[PDB]
Amino acid sequence: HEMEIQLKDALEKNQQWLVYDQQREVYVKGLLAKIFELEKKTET
Amino acid sequence: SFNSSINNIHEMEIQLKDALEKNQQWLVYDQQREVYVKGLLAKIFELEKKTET
Amino acid sequence: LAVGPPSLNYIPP
C-alpha cells in the first residue's frame, strides 16, 4: 500500500527534524550563554 | 468485526495528514529560528566590538 | 506518533 509507505517516510523525516532540532537548540543556548558572558564583561 | 479494520484506515489517514503538516510546521518554525539566530550573531559581533574598546 | 514543534512560532529558550 502506497499510503502506508509515505506515512513511514513522513515519520522518518519527522525524526530527522527532531534530532536536528535538538542540535539547533543546543546551538541557540550556546549563543545566549556567550551573550550573557559578554554582557557580564562590560558592565565590568 | 470489520469496524476495527475500517477505523484503522481512517486512523492511518489521520496520522499521515497530521505527520505531513507537522513537518511543514517544522519548516516554518526553523525558518524563524534562523532569523533569531542571525540576530544573536549580529548582537555578539557588536558586544565583542564593545568589549574590545 | 508524529511530533511537531513545541509551538507554531519560534520561541527562544
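Numbers in chain A come straight from Swiss-Prot, and the residues shown are 168-211, in order.
If you're wondering, the header gives X-ray crystallography, 2.3 Å.
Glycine is no exception: its Cβ is also placed from the backbone N, Cα and C atoms.
For the recorded site, A:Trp184 (mutagenesis position), the DSSP three-state label reads helix. Annotation of the published mutagenesis A:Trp184 to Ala in Swiss-Prot: Abolishes interaction with PDCD6IP; the original residue is retained in the structure shown.
Quoted from Swiss-Prot, the note attached to the mutagenesis of A:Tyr187 to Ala states: Abolishes interaction with PDCD6IP. Other Cβ atoms within 10 Å of the Cβ of A:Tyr187 (mutagenesis position), summed over all protein chains shown, number 13.
Recorded in Swiss-Prot as a mutagenesis result, A:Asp188 to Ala carries the remark: Diminishes interaction with PDCD6IP.
All protein chains shown were included, and the count of other CB atoms within 10 Å of the CB of A:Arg191 (mutagenesis position) stands at 15. According to Swiss-Prot, the experimentally introduced change A:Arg191 to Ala is described as follows: Abolishes interaction with PDCD6IP.
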Let's check the environment of A:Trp184 (mutagenesis position): how many other CB atoms sit within 10 Å of its CB?
22
Is A:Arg191 (mutagenesis position) helix, strand or coil when read with DSSP?
helix
